[PDB]
Amino acid sequence: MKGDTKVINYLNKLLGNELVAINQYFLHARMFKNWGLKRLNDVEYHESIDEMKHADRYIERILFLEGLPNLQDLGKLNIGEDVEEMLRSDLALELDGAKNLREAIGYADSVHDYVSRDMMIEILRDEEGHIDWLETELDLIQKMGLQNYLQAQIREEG
Amino acid sequence: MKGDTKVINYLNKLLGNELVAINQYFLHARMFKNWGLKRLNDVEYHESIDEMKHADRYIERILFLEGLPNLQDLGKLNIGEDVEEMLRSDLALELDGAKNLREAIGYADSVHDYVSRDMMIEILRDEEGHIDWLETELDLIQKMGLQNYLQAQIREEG
Amino acid sequence: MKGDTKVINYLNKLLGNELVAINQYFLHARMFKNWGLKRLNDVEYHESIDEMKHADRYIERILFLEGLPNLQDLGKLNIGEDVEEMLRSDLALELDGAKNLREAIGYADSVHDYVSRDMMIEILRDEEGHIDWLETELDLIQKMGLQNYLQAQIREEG
Amino acid sequence: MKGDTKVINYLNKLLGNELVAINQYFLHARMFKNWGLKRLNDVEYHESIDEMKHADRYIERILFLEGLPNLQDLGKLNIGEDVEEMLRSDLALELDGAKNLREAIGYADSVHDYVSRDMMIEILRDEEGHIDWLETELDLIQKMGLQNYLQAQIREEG
Amino acid sequence: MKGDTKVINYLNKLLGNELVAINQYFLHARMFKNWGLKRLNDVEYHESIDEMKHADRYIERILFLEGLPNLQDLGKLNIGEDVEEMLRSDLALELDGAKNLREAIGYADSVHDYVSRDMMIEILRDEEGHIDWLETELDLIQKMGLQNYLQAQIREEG
Amino acid sequence: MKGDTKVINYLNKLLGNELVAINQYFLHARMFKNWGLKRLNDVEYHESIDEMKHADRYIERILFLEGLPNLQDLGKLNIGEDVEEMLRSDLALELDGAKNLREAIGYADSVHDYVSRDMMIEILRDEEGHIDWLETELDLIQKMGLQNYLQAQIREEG
Amino acid sequence: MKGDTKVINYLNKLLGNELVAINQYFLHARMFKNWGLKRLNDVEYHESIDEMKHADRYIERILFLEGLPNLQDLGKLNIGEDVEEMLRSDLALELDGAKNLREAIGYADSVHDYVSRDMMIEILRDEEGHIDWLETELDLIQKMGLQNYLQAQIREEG
Ligand code: HEM
Ligand code: HEM
Ligand code: HEM
Ligand SMILES: [Fe+2]
Ligand SMILES: [Fe+2]
Ligand SMILES: [Fe+2]
Ligand SMILES: [Fe+2]
Ligand SMILES: [Fe+2]
Ligand SMILES: [Fe+2]
Ligand SMILES: [Fe+2]
Ligand SMILES: [Zn+2]
Ligand SMILES: [Zn+2]
Ligand SMILES: [Zn+2]
Ligand SMILES: [Zn+2]
Ligand SMILES: [Zn+2]
Ligand SMILES: [Zn+2]
Ligand SMILES: [Zn+2]
Ligand SMILES: [Zn+2]
Ligand SMILES: [Zn+2]
Ligand SMILES: [Zn+2]
Ligand SMILES: [Zn+2]
Ligand SMILES: [Zn+2]
Ligand SMILES: [Zn+2]
Ligand SMILES: [Zn+2]
């Protein structure tokens, strides 16, 4: 079913955000794993799978709407070298992606693509969950201090 | 444990090959799925997961060896517009990647990184399985003709 | 709870679309069944049940909003005499119904009937699934040819 | 128990036939497997195991009768390069072996080796089953055409 | 995937070794079985199945590499007439085959056929297990004497 | 089967490394256990069992190759008096042993003892896992501080 | 709890006996295993594990009593080249160790270390079980002769 061209472009831009997050979350996860921070590996890996699910939804939607998913262009990763820096980088990325989502959702409505909109609202709800987790962890670092925060990451949560 | 620098560079190059294959296999899978070619979606999606597992092994190995995994640079995807063209593109990509693997495996041996070598031989064995599947499908297209080949893809295999 | 009058009129128009689709899908299903095209019977019958579920939702919603569901007026069926013609007819009907849905969803929003809107977005998501299935089948007919396509319909899919 | 010398010679000749069939069926099976013709691999591999069971019976019988099983001499394989050619080659081989079996069974009777005869009649019954399968497949190739025949081989039968 | 020609020749030579061992182990097994030496039948039959598995791996590998498996040429069997002689003959054969394996493994490495090499190292590991079993049995014959050794073979081991 | 003499000498040297590690890991484990550091006892004890498994493989391999395993000579233990010192000592020992392994693996290849090589590559893979664990723990001590690190050891991990 | 210094020295001497027995029993076990003497491997390996358990008890006791377990010094192994010689060597070693145990048990009593004594009496009871097994086997060799004795070792006991 031929979709609106600018909806497809938005879907590809949002797909691009997901592709960056997939990689950045996955590297961050395995860095934490390497450092023995088991709990942070489990969550960040899970965040990565979440983004893969989001990318898959975009790809299938773009294809249904008869567009060409773009998996060739990869935006900038900002990896970071310590726990706080990497968590903040994930947060900045989530925030920019949520901004793009809000723009796309408004636009899909105005051209009556209510199912692309509905999909995107579900994804944004997931993103705000990701934002909440990052914000909470970053605040915990400050509240209990880094040494205590790191000790709390060495065992996986049941 | 500080690894050999050129082994790490090879691991990053091989990781780069996997990142291209992950995306190309995943798009191809969902294109087939869109077209109703259920069987080709299932296999290509599975090939994609295989490459993700390979990428994960590289990332963890690079990190152990104290290098920086590179997930920022993404080589060229060659998507293709019809079944044969997309299968051939996956094959060309596999063949180039197997070539790089052979070079890396020889080099790891000469610097005594026998566990990076061992990991890479396991991965190459998987790649040759991927090559075999692609070659077989492409030959089946020619042998039974495209119409019959397409009809054989519409139901998933048990 | 007294609903908006024009929302009720939209709900009745959309109900009318569903009543046409229920009958056209059901006849098409049993035509396919008669012809031994088991797989097409199963899917079209299922599409028919889907439309019945949609009609039921409209009826219950209209009644809640204190309107009179209209099951008396039945729009034009376009049955068709061969597989392709009947599938295209179902597609044209789905496309017109999706158009009406988009109009109604926009209008419900402007009068703040957010639950009629929410119901209608769910239904449209189902309709786009129906559209996708029809488009895919029609493309498969062209790609594998009619004889092969027909052979692929004689056994039901597990 | 000292057997008749010419019965032992017949048993060794029949053993020789089985050794050829074991190898030819096994190669043919893996050629089909390589080509993605899963169904033909399964049946030909099974035919190969059948011949191994036949060879085992001959070996044990020759030994009981106090002869020397001959596994050293291997007659001519005729492999063939395409499906029809390889199936016909298996058929020609089965037909020659059935001929030898008929001769041996007649002879065993005339020297009162009724248990060698009984074993050989069971084996011939199996061989005629193998002949029937080959003849049927070859006729199916002609009836549905090679392209359709090949498409029908790509999935294993439950 | 077109393999190296000399690797294919090595694979065919190694296949040839396996074909000899399959037959020699299988005859030896049924000779032992005839003699009531149940335990030696079970192990030698098992060794025979092992060699069949090895031959199958070679055949599939040669075919993947686009060569022609050679099951036509059968090297010399050395059957032997008593337990010690037959066990020694199996040992001499294993030793020659291990020698050929070592040569082939070195060569596959030098042309970067690391998966043929990997397969062959697995097979050699199995062969050294076969060598160990033969050497052990032969030493047991000398240590406990032949009469005691034979008595120990008449019941199968749980 | 008579092995290469220098391979046997390497196997005995590597066995010697394992015998040192068995004892040093086992004492370290029970020191941690005494101190109430349950988690460190469990892992170090497990590392000790791993080394015992490695020693067993060497012993069995040396014996197969017809050499004399040397369990008489025991190299220097470096026990250490506090957690960090003992973990570093285990690390230094692992690193020297990995060095010896790399040398032996290269040599086994050059004399075509591919199964001793294969065994040793498996063992080295295990050793690099041991190295990774030690490095990670030592870095955790510095990152969270010793007091927090010690508190994290008092309960065993599920 | 600060133990008596001479008790700790006795515990270390007894530990030293156990470390010799662990190694000698383990090598003897794998020599028997190599020779196909399955039953002797199972028992000697088990005796080895028993000594490991004894060593562990000493180590934990020494540490509790605030001494330094000595795993660095390893007394003389006497391996032996044939079954009888190796069994006698294990026996001589057990006998010397039982002698040391008797001395230590008497001394622990005189300084009121009744729990070290109690532990040591349990260990001595185990040692006398080991002595009994060795004496019995050695007498069986003489009674049934070596050839019969060896034949009786080739299958493991249920
Ligand atoms: C590029 C770096 C990536 C890495 C390292 C990676 C890694 C992984 C791993 C380890 C898994 C678990 C395998 C399993 O399902 O059992 C997984 C699952 C999955 N991946 Fe990826 N992936 C990557 C990118 C992608 C991309 C680009 C997509 C496309 C949208 C994708 C889609 C999926 C999906 C749909 C699953 C299955 C989710 C589930 O059911 O658990 N991944 N990935
Ligand atoms: C030529 C003399 C041979 C004899 C007498 C023989 C005999 C047997 C027998 C009795 C079996 C057990 C049947 C079963 O699987 O239940 C067997 C299994 C098998 N044979 Fe043969 N065989 C011979 C040669 C070969 C050859 C040349 C190949 C080709 C590589 C081969 C491949 C196999 C395989 C793959 C199995 C199944 C293994 C398993 O899963 O148990 N055999 N053979
Ligand atoms: C010298 C100091 C040693 C100590 C204190 C020690 C201690 C232990 C203990 C407590 C166990 C657990 C018992 C069980 O299996 O339930 C064990 C297991 C074992 N040990 Fe030792 N051991 C030592 C040396 C050795 C040596 C030199 C070897 C020879 C290679 C060895 C081989 C084994 C094996 C094969 C196991 C069984 C592993 C399993 O399946 O859990 N050990 N050891
Ligand atoms: Fe989630
Ligand atoms: Fe796979
Ligand atoms: Fe449905
Ligand atoms: Fe059969
Ligand atoms: Fe085996
Ligand atoms: Fe481990
Ligand atoms: Fe015991
Ligand atoms: Zn996302
Ligand atoms: Zn997110
Ligand atoms: Zn890969
Ligand atoms: Zn691949
Ligand atoms: Zn509907
Ligand atoms: Zn519909
Ligand atoms: Zn037969
Ligand atoms: Zn047959
Ligand atoms: Zn073999
Ligand atoms: Zn073998
Ligand atoms: Zn080790
Ligand atoms: Zn280690
Ligand atoms: Zn003891
Ligand atoms: Zn003892």
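The header says X-ray crystallography, 2.4 Å.
The backbone N, Cα and C atoms fix where each Cβ goes, and this holds for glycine too.
As annotated by Swiss-Prot, domain 'Ferritin-like diiron' applies to B:1-145, with the evidence given as sequence analysis. Residues or ranges marked as Fe cation 1 binding site in Swiss-Prot (evidence: experimental evidence): B:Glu18, B:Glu51, B:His54, B:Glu127. One mutagenesis experiment catalogued in Swiss-Prot, B:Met31 to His or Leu, is accompanied by this note: No loss of heme binding. For the natural variant B:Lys38 to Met, Swiss-Prot gives this note: In strain: ECOR 30. The structure shown keeps the original residue. Quoted from Swiss-Prot, the note attached to the mutagenesis of B:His46 to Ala states: Fe(2+)-binding and single turnover oxidation at the ferroxidase center occur normally but iron mineralization within the cavity is significantly impaired. Annotation source Swiss-Prot lists Fe cation 3 binding site at B:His46, B:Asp50. For B:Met52 to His or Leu, Swiss-Prot lists a mutagenesis experiment annotated as follows: Loss of heme binding. Is still capable of accumulating iron. Per Swiss-Prot, the feature heme b binding site maps to B:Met52. According to Swiss-Prot, the natural variant B:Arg57 to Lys carries the annotation: In strain: ECOR 30. Swiss-Prot lists B:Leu68 to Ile among its natural variants, and the accompanying note reads: In strain: ECOR 30. Here the residue is the original one, while Swiss-Prot reports the published mutagenesis B:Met86 to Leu with the comment No loss of heme binding. Among the mutagenesis entries in Swiss-Prot is B:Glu127 to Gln, noted as: Decreased Fe(2+) oxidation activity. Is also affected in its ability to lay down an iron core. For the published mutagenesis B:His130 to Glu, Swiss-Prot gives the following note: Decreased Fe(2+) oxidation activity. Is also severely restricted in its ability to lay down an iron core.
What Swiss-Prot annotates, mapped onto the structure for a quick look.
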residue: B:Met31; record: mutagenesis position; Cβ contacts under 8 Å, 6 or more apart: B:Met86
residue: B:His46; record: mutagenesis position; Cβ contacts under 8 Å, 6 or more apart: none
residue: B:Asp50; record: Fe cation 3 binding site; Cβ contacts under 8 Å, 6 or more apart: B:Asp126, B:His130
residue: B:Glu51; record: Fe cation 1 binding site; Cβ contacts under 8 Å, 6 or more apart: B:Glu18, B:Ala21, B:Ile22, B:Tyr25
residue: B:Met52; record: mutagenesis position; Cβ contacts under 8 Å, 6 or more apart: B:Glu18, B:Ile22
residue: B:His54; record: Fe cation 1 binding site; Cβ contacts under 8 Å, 6 or more apart: B:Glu18, B:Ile123, B:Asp126
residue: B:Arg57; record: variant position; Cβ contacts under 8 Å, 6 or more apart: B:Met119, B:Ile123
residue: B:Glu127; record: mutagenesis position; Cβ contacts under 8 Å, 6 or more apart: B:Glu94, B:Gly97, B:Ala98, B:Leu101
When you tally the Cβ atoms that lie within 10 Å of each candidate's Cβ, which of the recorded positions (B:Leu68, B:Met86) has the highest tally?
B:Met86
Lowest local Cβ density among B:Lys38, B:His130, which the record lists as recorded positions, within 10 Å:
B:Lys38
What is the number of other Cβ atoms found within 10 Å of the Cβ of B:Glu18 (Fe cation 1 binding site)?
22
If H, G and I count as helix, E and B as strand, and all else as coil, what does DSSP give for B:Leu68 (variant position)?
coil
CB-centroid shell, 8 A cutoff, Fe cation 1 site B:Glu18, B:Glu51, B:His54, B:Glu127, site residues removed:
B:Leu14, B:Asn17, B:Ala21, B:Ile22, B:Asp50, B:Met52, B:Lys53, B:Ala55, B:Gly97, B:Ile123, B:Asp126, B:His130
How do the residues of the domain 'Ferritin-like diiron' (B:1-145) split into helix, strand and coil according to DSSP?
117 helix, 0 strand, 28 coil
Integer Cα-Cα distance in angstrom, B:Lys38 (variant position) to B:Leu68 (variant position):
38
So which of the recorded positions B:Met31, B:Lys38, B:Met52 end up next to chain A, with Cβ to Cβ under 8 Å?
B:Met31
Given B:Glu18, B:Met31, B:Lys38, B:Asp50, B:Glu51, B:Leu68 as the recorded positions, which ones have a Cβ positioned under 6 Å from some atom of ligand 5?
B:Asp50
